[PDB]
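Encoded as structure tokens, the structure appears first; notes follow it.
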Amino acid sequence: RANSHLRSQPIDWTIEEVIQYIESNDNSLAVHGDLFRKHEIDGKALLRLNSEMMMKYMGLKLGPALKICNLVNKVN
């Protein structure tokens with residue numbers, strides 16, 4: 001239903017599925033959902049993202065950026 005990210009490979013995730021992944025794995029990051037929409041971060045983009053980019057272009061603070069980076073590491 002609203003958990004389609006579970007039934008698809010990260011590389012094929014849509015922006016909404018990326019947000020789904022983040023929300024479900026760390027509630028404290030749910031607030032940044034609109035950032036991924038604004039910067040159009042789908043699955044393919046997520047796998048190319050790094051902390052410096054998130055801070056420089058997405059306006060994320062170091063803490064959240066590191067936490068997101070950690071979630072990305074789990075899915076490579």
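Going from the start of the chain as shown, residues are counted 1 onward.
Per the header: X-ray crystallography, 1.9 Å.
Cβ coordinates come from backbone N, Cα and C, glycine included.
Per Swiss-Prot, the features are as follows:
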- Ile41 to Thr (Swiss-Prot position 834): Complete loss of function. Significant loss of self-binding activity. Moderate loss of ph-p binding activity (MUTAGEN)
- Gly43 to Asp (Swiss-Prot position 836): Complete loss of function. Complete loss of self- and ph-p binding activity (MUTAGEN)
- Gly43 to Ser (Swiss-Prot position 836): Loss of self- and ph-p binding activity (MUTAGEN)
- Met58 to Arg (Swiss-Prot position 851): Complete loss of function. Complete loss of self- and ph-p binding activity (MUTAGEN)
- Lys61 to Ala (Swiss-Prot position 854): Partial loss of self- and ph-p binding activity (MUTAGEN)
- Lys67 to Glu (Swiss-Prot position 860): Complete loss of function. Partial loss of self-binding activity. Complete loss of ph-p binding activity (MUTAGEN)
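Structural mapping of features recorded in Swiss-Prot.
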{"residue": "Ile41", "record": "mutagenesis position", "CB count, 10 Å": "22"}
{"residue": "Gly43", "record": "mutagenesis position", "CB count, 10 Å": "19"}
{"residue": "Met58", "record": "mutagenesis position", "CB count, 10 Å": "17"}
{"residue": "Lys61", "record": "mutagenesis position", "CB count, 10 Å": "9"}
{"residue": "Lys67", "record": "mutagenesis position", "CB count, 10 Å": "17"}
Subject >> Between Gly43 (mutagenesis position) and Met58 (mutagenesis position), the C-alpha gap once rounded to whole angstrom >> reply: 16
Original post:
Can you tell which of the mutagenesis positions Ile41, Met58, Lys61 lies nearest to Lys67 (mutagenesis position) in space, using Cα positions?
Top reply: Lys61
